Amino acid sequence: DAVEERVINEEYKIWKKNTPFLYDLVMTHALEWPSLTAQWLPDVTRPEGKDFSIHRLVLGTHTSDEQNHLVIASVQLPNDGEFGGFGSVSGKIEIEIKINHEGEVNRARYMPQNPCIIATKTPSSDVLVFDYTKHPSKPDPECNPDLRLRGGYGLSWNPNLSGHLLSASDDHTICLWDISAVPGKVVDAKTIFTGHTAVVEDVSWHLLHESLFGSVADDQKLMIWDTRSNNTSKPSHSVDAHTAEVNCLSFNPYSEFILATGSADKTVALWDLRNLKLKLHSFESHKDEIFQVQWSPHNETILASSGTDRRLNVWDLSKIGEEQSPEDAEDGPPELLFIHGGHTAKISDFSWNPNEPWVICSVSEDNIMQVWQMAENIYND
Amino acid sequence: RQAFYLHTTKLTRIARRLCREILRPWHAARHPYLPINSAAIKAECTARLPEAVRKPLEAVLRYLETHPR
(Lines of atoms letter the chains of each structure in order from A and count residues from 1; the text may use other names and numbers.)
(Lines give C-alpha, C1' and ligand atoms only; values in the text may rest on other atoms or scores of the structure.)
Protein backbone atom coordinates (compact mmCIF):
# COMPACT_ATOMS: atom_id res chain seq x y z
CA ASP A 1 0.00 0.00 0.00
CA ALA A 2 1.26 3.49 -0.94
CA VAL A 3 -0.48 5.14 2.06
CA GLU A 4 0.77 2.70 4.72
CA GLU A 5 4.44 2.91 3.64
CA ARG A 6 4.24 6.73 3.88
CA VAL A 7 2.80 6.43 7.44
CA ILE A 8 5.70 4.06 8.29
CA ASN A 9 8.28 6.53 6.91
CA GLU A 10 6.92 9.41 9.02
CA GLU A 11 6.91 7.29 12.20
CA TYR A 12 10.57 6.41 11.49
CA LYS A 13 11.37 10.17 11.51
CA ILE A 14 9.46 10.58 14.83
CA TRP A 15 11.49 7.71 16.31
CA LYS A 16 14.80 9.02 14.89
CA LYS A 17 14.31 12.42 16.58
CA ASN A 18 13.39 10.73 19.91
CA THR A 19 16.51 8.48 19.99
CA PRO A 20 18.62 10.63 22.38
CA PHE A 21 15.82 10.43 25.01
CA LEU A 22 14.95 6.74 24.39
CA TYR A 23 18.48 5.30 23.80
CA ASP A 24 22.11 5.52 24.86
CA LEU A 25 23.30 3.75 21.66
CA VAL A 26 21.89 3.46 18.11
CA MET A 27 23.92 2.09 15.16
CA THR A 28 21.92 1.68 11.93
CA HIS A 29 23.56 -0.03 8.91
CA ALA A 30 21.99 -1.05 5.58
CA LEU A 31 23.14 -4.52 4.48
CA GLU A 32 23.43 -5.53 0.81
CA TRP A 33 20.88 -8.33 1.35
CA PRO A 34 18.40 -8.82 4.24
CA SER A 35 19.45 -11.28 6.96
CA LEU A 36 17.05 -13.83 8.51
CA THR A 37 19.60 -14.55 11.30
CA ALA A 38 21.67 -12.73 13.93
CA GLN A 39 23.87 -13.84 16.85
CA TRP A 40 26.72 -12.24 18.80
CA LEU A 41 29.91 -14.30 18.98
CA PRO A 42 31.13 -14.61 22.61
CA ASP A 43 34.65 -13.15 22.11
CA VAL A 44 35.54 -9.45 22.52
CA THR A 45 38.85 -7.72 21.64
CA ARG A 46 39.86 -4.60 23.59
CA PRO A 47 42.33 -2.76 21.28
CA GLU A 48 45.33 -0.98 22.82
CA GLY A 49 44.60 2.62 23.86
CA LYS A 50 41.15 3.17 22.32
CA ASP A 51 37.69 4.22 23.56
CA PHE A 52 35.84 1.29 21.87
CA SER A 53 35.92 -2.52 21.53
CA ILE A 54 35.37 -4.94 18.63
CA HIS A 55 32.39 -7.29 19.01
CA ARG A 56 31.38 -9.67 16.19
CA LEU A 57 28.12 -10.94 14.65
CA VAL A 58 26.91 -13.99 12.69
CA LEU A 59 24.69 -12.81 9.81
CA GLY A 60 23.25 -14.41 6.66
CA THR A 61 21.61 -13.48 3.36
CA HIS A 62 18.17 -14.20 1.89
CA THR A 63 18.30 -14.07 -1.92
CA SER A 64 16.72 -15.98 -4.84
CA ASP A 65 18.87 -15.03 -7.85
CA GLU A 66 22.28 -13.91 -6.52
CA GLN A 67 24.71 -16.10 -4.53
CA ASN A 68 24.04 -16.27 -0.77
CA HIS A 69 26.75 -15.73 1.87
CA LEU A 70 27.45 -16.64 5.51
CA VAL A 71 28.52 -13.24 6.89
CA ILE A 72 30.57 -12.23 9.95
CA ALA A 73 30.71 -8.48 10.69
CA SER A 74 32.60 -6.49 13.35
CA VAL A 75 30.92 -3.78 15.48
CA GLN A 76 32.54 -0.93 17.48
CA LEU A 77 30.86 -0.48 20.89
CA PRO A 78 32.09 2.52 23.00
CA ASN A 79 33.72 2.23 26.44
CA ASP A 80 33.11 4.39 29.55
CA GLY A 81 27.84 20.56 27.08
CA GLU A 82 25.80 19.64 23.99
CA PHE A 83 22.55 17.77 23.31
CA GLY A 84 22.01 14.82 20.99
CA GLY A 85 25.32 13.18 20.10
CA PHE A 86 24.53 12.24 16.50
CA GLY A 87 27.43 11.35 14.19
CA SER A 88 27.70 9.08 11.16
CA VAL A 89 28.54 5.35 11.18
CA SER A 90 31.58 4.79 8.95
CA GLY A 91 34.11 2.03 9.65
CA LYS A 92 32.22 0.98 12.81
CA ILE A 93 30.13 -1.78 11.21
CA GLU A 94 32.12 -3.61 8.50
CA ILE A 95 32.22 -7.10 6.95
CA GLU A 96 35.19 -9.24 8.06
CA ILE A 97 34.35 -12.64 6.55
CA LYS A 98 32.09 -13.75 3.67
CA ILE A 99 31.68 -17.48 2.88
CA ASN A 100 29.63 -18.88 -0.03
CA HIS A 101 26.42 -20.65 1.07
CA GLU A 102 24.22 -23.01 -0.98
CA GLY A 103 20.70 -21.50 -0.83
CA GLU A 104 19.40 -18.84 1.57
CA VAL A 105 20.49 -18.82 5.24
CA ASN A 106 17.26 -19.14 7.28
CA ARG A 107 19.24 -19.48 10.53
CA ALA A 108 22.89 -19.65 11.65
CA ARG A 109 24.26 -20.46 15.13
CA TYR A 110 27.78 -20.83 16.61
CA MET A 111 28.91 -23.90 18.58
CA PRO A 112 29.34 -22.93 22.30
CA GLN A 113 32.41 -25.18 22.73
CA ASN A 114 34.19 -23.98 19.54
CA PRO A 115 32.81 -20.55 18.38
CA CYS A 116 34.72 -20.98 15.06
CA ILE A 117 32.20 -23.70 14.06
CA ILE A 118 28.91 -22.32 12.62
CA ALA A 119 25.89 -24.48 11.64
CA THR A 120 23.45 -23.03 9.08
CA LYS A 121 19.79 -23.93 8.40
CA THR A 122 18.61 -24.23 4.78
CA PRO A 123 15.10 -24.28 3.23
CA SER A 124 15.85 -27.99 2.55
CA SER A 125 16.07 -30.68 5.27
CA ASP A 126 19.89 -30.55 5.57
CA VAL A 127 22.08 -28.40 7.85
CA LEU A 128 25.50 -27.22 6.62
CA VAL A 129 28.41 -26.70 9.06
CA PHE A 130 31.19 -24.16 8.37
CA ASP A 131 34.52 -23.32 10.01
CA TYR A 132 35.35 -19.72 9.02
CA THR A 133 39.07 -20.16 9.85
CA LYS A 134 39.33 -22.94 7.21
CA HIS A 135 37.68 -20.80 4.48
CA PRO A 136 39.19 -17.63 2.95
CA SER A 137 37.73 -14.24 3.97
CA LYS A 138 37.59 -13.14 0.28
CA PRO A 139 35.18 -15.36 -1.73
CA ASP A 140 35.47 -15.51 -5.55
CA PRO A 141 32.58 -14.25 -7.75
CA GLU A 142 30.93 -22.48 -5.37
CA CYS A 143 29.75 -23.53 -1.89
CA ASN A 144 32.20 -25.63 0.15
CA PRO A 145 30.73 -26.79 3.51
CA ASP A 146 32.86 -28.73 6.02
CA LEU A 147 29.98 -31.07 7.00
CA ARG A 148 26.55 -31.79 5.47
CA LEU A 149 24.01 -33.17 7.99
CA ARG A 150 21.14 -35.06 6.29
CA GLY A 151 17.66 -35.70 7.73
CA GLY A 152 10.79 -24.55 10.28
CA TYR A 153 13.83 -22.50 11.35
CA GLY A 154 14.82 -24.44 14.52
CA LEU A 155 18.52 -24.96 15.28
CA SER A 156 20.35 -25.55 18.57
CA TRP A 157 23.82 -26.65 19.71
CA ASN A 158 23.88 -28.36 23.12
CA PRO A 159 25.92 -26.27 25.67
CA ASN A 160 26.92 -29.53 27.40
CA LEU A 161 28.05 -32.57 25.32
CA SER A 162 30.01 -31.11 22.37
CA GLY A 163 28.87 -31.78 18.79
CA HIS A 164 25.18 -32.53 19.49
CA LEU A 165 22.90 -30.52 17.16
CA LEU A 166 19.08 -30.36 16.95
CA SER A 167 16.86 -28.99 14.16
CA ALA A 168 13.26 -28.98 12.92
CA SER A 169 13.05 -31.22 9.83
CA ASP A 170 10.56 -30.76 6.96
CA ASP A 171 8.38 -33.84 7.80
CA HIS A 172 7.02 -32.84 11.26
CA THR A 173 10.06 -34.36 13.06
CA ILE A 174 13.11 -33.25 15.07
CA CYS A 175 16.50 -34.56 13.87
CA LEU A 176 19.53 -35.09 16.13
CA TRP A 177 23.13 -35.32 14.83
CA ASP A 178 26.41 -36.16 16.57
CA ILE A 179 29.33 -34.65 14.60
CA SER A 180 32.03 -35.28 17.27
CA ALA A 181 34.55 -37.93 16.11
CA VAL A 182 33.46 -38.24 12.45
CA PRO A 183 35.66 -40.72 10.50
CA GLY A 184 33.80 -38.48 5.80
CA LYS A 185 32.16 -35.20 4.73
CA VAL A 186 28.49 -36.27 5.01
CA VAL A 187 26.77 -37.14 8.33
CA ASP A 188 23.39 -38.83 9.02
CA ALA A 189 20.96 -38.44 11.93
CA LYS A 190 21.49 -40.20 15.28
CA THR A 191 17.82 -39.88 16.30
CA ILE A 192 14.57 -38.66 14.70
CA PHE A 193 11.92 -37.63 17.27
CA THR A 194 8.37 -37.97 15.88
CA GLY A 195 5.89 -36.35 18.30
CA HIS A 196 4.34 -33.29 16.62
CA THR A 197 1.43 -33.60 14.16
CA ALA A 198 2.23 -30.40 12.16
CA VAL A 199 5.33 -28.43 11.02
CA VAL A 200 7.95 -28.09 13.78
CA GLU A 201 9.08 -24.44 14.04
CA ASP A 202 11.76 -24.19 16.74
CA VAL A 203 13.79 -26.56 18.94
CA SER A 204 16.14 -25.68 21.82
CA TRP A 205 18.43 -27.61 24.21
CA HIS A 206 18.11 -27.17 27.97
CA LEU A 207 21.08 -25.25 29.39
CA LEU A 208 21.93 -27.15 32.63
CA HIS A 209 20.62 -30.61 31.55
CA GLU A 210 22.45 -32.55 28.79
CA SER A 211 19.43 -34.82 28.06
CA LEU A 212 16.54 -32.30 28.21
CA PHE A 213 15.37 -30.35 25.14
CA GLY A 214 12.10 -28.55 24.24
CA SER A 215 10.30 -28.05 20.92
CA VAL A 216 7.35 -26.13 19.40
CA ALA A 217 5.20 -26.57 16.28
CA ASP A 218 2.16 -25.49 14.21
CA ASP A 219 0.03 -28.07 16.12
CA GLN A 220 -0.15 -25.58 19.07
CA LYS A 221 2.04 -27.70 21.41
CA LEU A 222 5.12 -27.44 23.63
CA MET A 223 6.87 -30.83 23.85
CA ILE A 224 9.66 -31.31 26.43
CA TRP A 225 11.80 -34.27 25.29
CA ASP A 226 14.32 -36.65 26.89
CA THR A 227 17.06 -38.15 24.66
CA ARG A 228 17.81 -40.91 27.22
CA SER A 229 14.26 -42.33 26.95
CA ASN A 230 13.96 -45.18 24.41
CA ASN A 231 10.51 -44.12 23.11
CA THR A 232 11.27 -41.51 20.41
CA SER A 233 7.61 -41.39 19.26
CA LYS A 234 6.34 -39.61 22.43
CA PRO A 235 7.88 -36.86 24.64
CA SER A 236 8.10 -36.61 28.45
CA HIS A 237 5.49 -33.80 28.61
CA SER A 238 3.04 -32.21 26.15
CA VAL A 239 1.08 -28.96 26.67
CA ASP A 240 -1.54 -27.20 24.56
CA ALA A 241 0.55 -24.04 24.83
CA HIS A 242 -1.33 -21.53 22.64
CA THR A 243 -4.46 -21.00 20.51
CA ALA A 244 -2.32 -20.72 17.31
CA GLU A 245 1.01 -21.92 15.80
CA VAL A 246 3.92 -21.76 18.28
CA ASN A 247 6.92 -20.33 16.39
CA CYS A 248 9.69 -20.11 19.04
CA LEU A 249 10.92 -20.96 22.54
CA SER A 250 13.78 -20.08 24.92
CA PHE A 251 14.84 -21.31 28.38
CA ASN A 252 15.77 -18.88 31.17
CA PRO A 253 19.58 -18.78 31.73
CA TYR A 254 19.29 -18.16 35.52
CA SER A 255 16.60 -20.81 36.29
CA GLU A 256 16.50 -24.47 35.23
CA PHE A 257 12.68 -24.62 35.51
CA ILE A 258 11.56 -21.46 33.64
CA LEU A 259 11.07 -20.98 29.88
CA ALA A 260 9.11 -18.82 27.41
CA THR A 261 7.28 -19.62 24.14
CA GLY A 262 6.11 -17.20 21.41
CA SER A 263 3.18 -17.92 19.08
CA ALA A 264 0.99 -16.68 16.21
CA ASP A 265 -1.81 -15.77 18.70
CA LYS A 266 0.11 -12.52 19.51
CA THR A 267 1.32 -13.73 22.95
CA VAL A 268 4.50 -14.91 24.68
CA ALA A 269 3.64 -17.59 27.27
CA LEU A 270 5.79 -18.10 30.39
CA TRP A 271 6.14 -21.70 31.68
CA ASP A 272 7.58 -23.71 34.58
CA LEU A 273 8.93 -27.27 34.04
CA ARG A 274 7.76 -28.34 37.54
CA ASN A 275 4.12 -27.73 36.44
CA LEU A 276 3.32 -27.69 32.68
CA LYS A 277 -0.47 -27.70 33.28
CA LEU A 278 -0.51 -24.14 34.66
CA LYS A 279 0.62 -21.29 32.39
CA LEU A 280 2.47 -18.74 34.57
CA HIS A 281 1.89 -15.61 32.47
CA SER A 282 0.82 -14.55 28.96
CA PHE A 283 2.54 -11.37 27.71
CA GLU A 284 -0.09 -9.44 25.72
CA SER A 285 0.68 -6.23 23.73
CA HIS A 286 2.22 -7.32 20.39
CA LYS A 287 0.13 -6.37 17.34
CA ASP A 288 1.05 -9.40 15.17
CA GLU A 289 2.62 -12.91 15.34
CA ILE A 290 5.66 -13.72 17.52
CA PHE A 291 8.56 -15.44 15.69
CA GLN A 292 11.45 -14.93 18.17
CA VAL A 293 11.94 -14.63 21.94
CA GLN A 294 15.18 -14.24 23.95
CA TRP A 295 16.12 -13.90 27.63
CA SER A 296 18.73 -11.34 28.71
CA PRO A 297 22.16 -12.94 29.48
CA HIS A 298 22.74 -10.46 32.35
CA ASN A 299 19.29 -10.02 33.95
CA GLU A 300 17.08 -12.97 34.98
CA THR A 301 13.80 -10.96 35.00
CA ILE A 302 14.34 -9.49 31.47
CA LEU A 303 13.30 -10.97 28.10
CA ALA A 304 12.67 -9.52 24.62
CA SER A 305 10.49 -10.64 21.70
CA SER A 306 9.86 -9.84 18.01
CA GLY A 307 8.01 -11.07 14.93
CA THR A 308 5.76 -10.02 12.02
CA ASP A 309 5.15 -6.57 13.57
CA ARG A 310 7.94 -4.00 13.07
CA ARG A 311 8.25 -3.35 16.85
CA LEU A 312 10.46 -5.32 19.29
CA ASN A 313 9.07 -5.37 22.84
CA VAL A 314 11.31 -5.78 25.91
CA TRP A 315 9.64 -7.32 28.96
CA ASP A 316 10.64 -6.77 32.60
CA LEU A 317 8.72 -9.49 34.48
CA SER A 318 9.82 -8.09 37.88
CA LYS A 319 7.14 -5.40 37.27
CA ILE A 320 4.22 -7.90 36.93
CA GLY A 321 1.13 -6.61 38.77
CA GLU A 322 2.54 -3.21 39.80
CA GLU A 323 0.23 -0.29 40.64
CA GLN A 324 0.09 1.97 37.57
CA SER A 325 -1.70 5.26 36.98
CA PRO A 326 -4.74 5.15 34.63
CA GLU A 327 -2.69 7.08 32.01
CA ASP A 328 -0.02 4.33 32.04
CA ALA A 329 -2.74 1.66 31.56
CA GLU A 330 -3.38 3.08 28.06
CA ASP A 331 0.31 2.57 27.17
CA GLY A 332 0.30 -1.11 28.19
CA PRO A 333 0.93 -3.42 31.16
CA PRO A 334 3.75 -2.61 33.66
CA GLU A 335 5.75 -5.74 32.72
CA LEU A 336 6.28 -4.17 29.25
CA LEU A 337 9.52 -2.21 29.80
CA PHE A 338 10.45 -0.83 26.35
CA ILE A 339 9.22 -0.82 22.74
CA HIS A 340 11.80 -0.53 19.93
CA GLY A 341 10.32 1.21 16.86
CA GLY A 342 13.55 1.49 14.84
CA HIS A 343 12.68 -1.03 12.12
CA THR A 344 10.19 -0.35 9.30
CA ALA A 345 9.51 -4.04 8.46
CA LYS A 346 9.21 -7.60 9.85
CA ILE A 347 11.99 -8.27 12.39
CA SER A 348 13.29 -11.71 11.38
CA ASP A 349 15.74 -12.20 14.27
CA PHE A 350 17.62 -10.46 17.10
CA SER A 351 20.26 -11.25 19.76
CA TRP A 352 21.37 -9.88 23.16
CA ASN A 353 25.04 -8.87 23.47
CA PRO A 354 26.62 -11.34 25.94
CA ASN A 355 29.46 -9.01 27.09
CA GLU A 356 27.94 -5.48 27.10
CA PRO A 357 24.64 -5.28 29.12
CA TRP A 358 21.39 -4.06 27.46
CA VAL A 359 22.90 -3.98 23.93
CA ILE A 360 20.74 -5.79 21.34
CA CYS A 361 21.31 -6.32 17.61
CA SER A 362 18.21 -6.81 15.46
CA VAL A 363 17.70 -7.42 11.72
CA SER A 364 14.67 -7.06 9.44
CA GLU A 365 13.23 -7.56 5.94
CA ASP A 366 13.89 -3.89 4.94
CA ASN A 367 17.66 -4.62 4.48
CA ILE A 368 18.81 -2.90 7.73
CA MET A 369 20.68 -3.96 10.88
CA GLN A 370 20.45 -2.01 14.15
CA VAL A 371 22.78 -2.44 17.12
CA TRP A 372 21.13 -0.50 19.96
CA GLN A 373 21.01 0.05 23.73
CA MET A 374 17.92 1.55 25.42
CA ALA A 375 18.31 4.55 27.75
CA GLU A 376 19.96 4.05 31.17
CA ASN A 377 17.18 5.86 33.10
CA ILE A 378 14.48 3.46 31.77
CA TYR A 379 15.89 0.17 33.15
CA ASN A 380 17.57 1.78 36.20
CA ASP A 381 14.53 3.45 37.86
CA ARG B 1 17.42 4.24 3.79
CA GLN B 2 19.71 6.45 5.97
CA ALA B 3 22.42 5.01 8.26
CA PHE B 4 23.43 6.93 11.40
CA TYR B 5 25.27 6.86 14.74
CA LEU B 6 24.20 7.84 18.26
CA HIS B 7 26.38 7.95 21.34
CA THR B 8 24.35 10.05 23.78
CA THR B 9 26.31 12.78 25.60
CA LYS B 10 26.52 12.81 29.42
CA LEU B 11 24.64 16.15 29.53
CA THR B 12 21.65 14.49 27.79
CA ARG B 13 21.96 11.47 30.13
CA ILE B 14 21.29 13.45 33.35
CA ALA B 15 18.94 15.88 31.50
CA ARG B 16 16.48 12.94 31.37
CA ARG B 17 16.86 12.34 35.13
CA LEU B 18 16.56 16.06 36.00
CA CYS B 19 13.53 16.45 33.69
CA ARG B 20 11.82 13.16 34.64
CA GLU B 21 8.38 14.81 35.00
CA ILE B 22 8.40 16.39 31.50
CA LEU B 23 10.09 13.48 29.66
CA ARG B 24 8.21 10.64 31.41
CA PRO B 25 10.54 7.74 30.39
CA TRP B 26 7.99 5.14 31.60
CA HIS B 27 5.51 6.70 29.13
CA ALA B 28 8.08 7.44 26.39
CA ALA B 29 9.54 3.88 26.43
CA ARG B 30 6.26 2.38 25.10
CA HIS B 31 5.49 5.34 22.77
CA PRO B 32 8.32 5.51 20.18
CA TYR B 33 6.12 7.24 17.55
CA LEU B 34 4.98 10.09 19.83
CA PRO B 35 7.29 13.11 19.39
CA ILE B 36 8.92 13.97 22.74
CA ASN B 37 9.02 17.64 23.80
CA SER B 38 12.71 18.18 22.93
CA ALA B 39 12.49 21.96 23.56
CA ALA B 40 11.02 21.85 27.10
CA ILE B 41 13.55 19.55 28.83
CA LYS B 42 16.45 21.44 27.14
CA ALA B 43 15.09 24.72 28.56
CA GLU B 44 14.52 23.28 32.06
CA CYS B 45 17.86 21.38 32.22
CA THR B 46 19.89 24.52 31.39
CA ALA B 47 17.67 26.71 33.63
CA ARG B 48 17.93 24.20 36.52
CA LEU B 49 21.67 23.47 36.10
CA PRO B 50 22.93 23.90 39.70
CA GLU B 51 22.11 20.70 41.63
CA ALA B 52 18.03 0.27 41.16
CA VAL B 53 17.41 -3.14 42.79
CA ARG B 54 15.47 -5.55 40.55
CA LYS B 55 13.87 -8.10 42.97
CA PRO B 56 14.75 -11.76 42.23
CA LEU B 57 13.07 -14.43 40.06
CA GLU B 58 12.13 -16.45 43.18
CA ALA B 59 9.90 -13.53 44.28
CA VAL B 60 8.13 -13.05 40.91
CA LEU B 61 7.37 -16.78 40.39
CA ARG B 62 6.03 -16.77 43.96
CA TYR B 63 3.91 -13.72 43.00
CA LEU B 64 2.71 -15.30 39.71
CA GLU B 65 1.44 -18.45 41.45
CA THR B 66 0.00 -16.31 44.31
CA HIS B 67 -1.83 -14.10 41.75
CA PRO B 68 -2.71 -16.66 39.03
CA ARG B 69 -4.56 -16.70 35.69
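We're sticking with Swiss-Prot numbering for chain A, so the shown stretch reads 10-89, 103-163, 166-175, 180-211, 214-411, in order.
Just so you know, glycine gets a Cβ as well, placed from its N, Cα and C.
Listed in Swiss-Prot as a mutagenesis experiment, A:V35 to A is described as follows: Loss of interaction with ARMC12. A strand conformation is recorded for A:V35 (mutagenesis position) in the three-state DSSP classification.
Within 10 Å of the C-beta of A:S73 (mutagenesis position) there are 7 other C-beta atoms, taking all protein chains into account. Here the residue is the original one, but Swiss-Prot notes a mutagenesis experiment at this spot, A:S73 to A: Loss of interaction with ZNF827 and loss of localization to telomeres; when associated with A-43.
For the mutagenesis experiment A:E126 to A, the note given by Swiss-Prot reads: Loss of interaction with ZNF827 and loss of localization to telomeres; when associated with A-128 and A-179. Taking Cβ-Cβ distances under 8 Å and a sequence separation of 6 or more, the neighbours of A:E126 (mutagenesis position) in its chain are A:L45, A:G69, A:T70, A:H71, A:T72, A:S73, A:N77, A:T144, A:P145.
Among the mutagenesis results in Swiss-Prot, A:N128 to A has the note: Loss of interaction with ZNF827 and loss of localization to telomeres; when associated with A-126 and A-179. The residue drawn here is the original one. The Cβ of A:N128 (mutagenesis position) lies under 8 Å from the Cβ of A:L45, A:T46, A:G69, A:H71, A:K143, A:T144, A:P145, A:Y181, each of which sits 6+ residues away along the same chain. A:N128 (mutagenesis position) falls within neither a helix nor a strand when secondary structure is assigned with DSSP, and so counts as coil.
Quoted from Swiss-Prot for the published mutagenesis A:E231 to A: Decreased interaction with ZNF827; when associated with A-277. Its Cβ placed at the centre, A:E231 (mutagenesis position) has 24 other Cβ atoms within 10 Å.
Quoting Swiss-Prot on the mutagenesis of A:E395 to A: Decreased interaction with ZNF827. Cβ neighbours within 10 Å of A:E395 (mutagenesis position), excluding its own Cβ and spanning all shown chains: 17. The secondary structure of A:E395 (mutagenesis position), as reduced to three states from DSSP, is coil rather than helix or strand.
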Rounded distance in angstrom between the Cα atoms of A:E395 (mutagenesis position) and A:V35 (mutagenesis position): 19
Cβ-Cβ distance under 8 Å to A:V35 (mutagenesis position), same chain, at least six residues away: A:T28, A:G372, A:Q400, A:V401, A:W402
A:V35, A:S73, A:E126, A:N128, A:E231, A:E395: the mutagenesis positions whose Cβ falls under 8 Å from a chain B Cβ: A:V35
Secondary-structure category, per DSSP, in which A:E231 (mutagenesis position) falls: strand
